[PDB]
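Okay, structure first, notes after.
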Protein chains: 2
Amino acid sequence: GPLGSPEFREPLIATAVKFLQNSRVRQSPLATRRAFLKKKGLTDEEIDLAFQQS
Amino acid sequence: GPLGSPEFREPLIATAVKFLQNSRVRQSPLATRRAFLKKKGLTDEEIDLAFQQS
Ligand SMILES: CCCCCCCCCCOP(=O)([O-])OCC[N+](C)(C)C
């Protein structure tokens, strides 16, 4: 968010990448994968970046 | 937060541990360190765990 720092967002993005590459996760619909990352507190941009990197 | 999976919260807690171990950070008042982590999106439960592991 607007008052946060990259240091604390970067591990969430990194985990999200590993999440999106995981064989269990990949069996769920794209929207469900995105909703899961949203419930993890990731911003729309962070989710989009995770998908790019995955 | 409570809805987060350990897969995502543990790496964040790990990041908070590194934060709390930092020499400059340790110079700041306790309340300031906790509040900094709160504005990063950690809950008191997660901050307590960070301190526990620090
Ligand atoms: C390496 C990444 C693989 C992650 C693959 C993870 C598979 C999802 C498991 C379902 O998660 P959850 O139960 O919503 O979260 C746990 C949070 N609590 C149980 C609500 C407290």
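Indices start at 1 and increase along the chain as displayed.
Heads up, the Cβ atoms here are built off N, Cα and C, so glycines get one too.
Now, the feature entries from Swiss-Prot:
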MUTAGEN   B:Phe19 to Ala (Swiss-Prot position 35)  Abolished interaction with PEX5, leading to impaired peroxisomal import of proteins
MUTAGEN   B:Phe36 to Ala (Swiss-Prot position 52)  Abolished interaction with PEX5, leading to impaired peroxisomal import of proteins
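For B:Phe36 (mutagenesis position), the same-chain residues lying six or more positions away in sequence with a CB closer than 8 A to its CB are B:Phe19, B:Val25, B:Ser28. Around B:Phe19 (mutagenesis position), taking its Cβ as the centre, 20 other Cβ atoms fall within 10 Å, counting all chains.
In the three-state DSSP classification, B:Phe19 (mutagenesis position) falls within a helix.
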